[PDB]
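*Asks:* Supplied in structure tokens, the structure appears directly below.
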Amino acid sequence: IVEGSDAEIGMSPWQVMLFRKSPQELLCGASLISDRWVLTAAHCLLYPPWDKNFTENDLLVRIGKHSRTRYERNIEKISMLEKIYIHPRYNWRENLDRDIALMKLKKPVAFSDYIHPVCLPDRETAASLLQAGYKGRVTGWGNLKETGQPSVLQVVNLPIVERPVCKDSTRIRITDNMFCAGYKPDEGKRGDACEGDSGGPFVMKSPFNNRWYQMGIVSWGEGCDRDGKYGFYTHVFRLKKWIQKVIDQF
Amino acid sequence: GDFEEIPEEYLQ
Amino acid sequence: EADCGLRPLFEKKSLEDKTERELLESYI
Ligand SMILES: Oc1ccc2c(Cc3ccc(OCCN4CCCC4)cc3)c(-c3ccc(OCCN4CCCC4)nc3)sc2c1
Ligand SMILES: *[C@@H]1O[C@H](CO)[C@@H](O)[C@H](O)[C@H]1NC(C)=O
Ligand code: NA
Ligand code: NA
């Protein structure tokens, strides 16, 4: 995260760390949506252009963390994966359309003050909250600047940006399955996600029922915190059907 | 810096 | 999940975090 601040203890109990077995390293962010399911971006697991193609046995999921590198004894829980599900129509060749993946844990994790799932939006929550100008929150242990690492989880709040503006800021063809967020050059406030943060959650707090909803998944951007550029996120509600499908069937 | 040693039980 | 999105150390204790007010104020 660029231009964010240290998170408070227990501020994002659904935040998950995707960790590589060997060499041991931070790969991406992710989120806990139930006792046995983790949501992340497909590009974190599969992206041929960068020779990336991980399987269940290649990594670990670490839940309830705050510190980036310390093994937080008696607090964090480390879990193994049983199966990975990448969206059948994930478009990694062109624009990362449908950048989404589900991961099934080998055994359920027990909740605590530091581990708790986030809600998935319903049509009404999405229709009501996904509006230009409304702010969401992004969290992660990623890079602090484009071109180092934080000591503890970082957080930043960013406004959703008008579709036309998102479109006119890049050459990439953007779809209905994505939205962009960030401050404009004239707003006098900065902030963005960066390398290591992708796959992480973009959440919003409903003012109707006071719950936190994951509206997006950090998907892609061109650089980090560059003026006139914006971070792009996977539209979780537009893809909810597939999510329920996988969970209900598997 | 680099990460800290996590229990062996999680690497098998 | 039944109590999804309600944090043990915040919503459940009726305590607010440092910047959530910023989000709520943006929701006209
Ligand atoms: O706001 C955001 C949202 C997401 C990201 C991401 C993810 C991200 C960005 C771009 C992308 O691919 C190319 C972009 N096109 C794909 C479709 C549309 C545009 C896919 C994911 C960043 C990132 C991550 C790894 C990397 O190291 C490269 C160095 N790698 C070589 C091997 C491993 C490290 N460089 C930047 S920066 C950033 C800011
Ligand atoms: C990625 O790994 C899987 C499983 O090992 C393999 O079947 C597939 O051919 C690999 N490559 C791609 C691009 O999926
Ligand atoms: Na364009
Ligand atoms: Na920007």
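Per Swiss-Prot, chain B residues shown: 54-65, in order.
Any Cβ shown, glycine's included, is placed from N, Cα and C.
Copying in the features that Swiss-Prot gives for the protein in this structure:
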MUTAGEN   B:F56 to Y  No effect
MUTAGEN   B:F56 to A or W  Slightly decreased affinity for thrombin
MUTAGEN   B:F56 to I, L, T or V  Strongly decreased affinity for thrombin
MUTAGEN   B:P60 to A or G  Decreased affinity for thrombin
MUTAGEN   B:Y63 to A, E or L  Slightly decreased affinity for thrombin
MUTAGEN   B:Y63 to V  Decreased affinity for thrombin
MUTAGEN   B:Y63 to F  No effect
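Tell me about the surroundings of these features in the structure.
*Replies:* Note on B:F56 (mutagenesis position): other Cβ atoms within 10 Å of its Cβ, all shown chains, come to 15.
Its own atom aside, the Cβ of B:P60 (mutagenesis position) has 9 Cβ atoms within 10 angstroms in the protein chains shown.
According to DSSP, B:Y63 (mutagenesis position) is assigned to a helical segment. Counting only same-chain residues six or more apart in sequence, none has a Cβ lying under 8 angstroms from the Cβ of B:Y63 (mutagenesis position).
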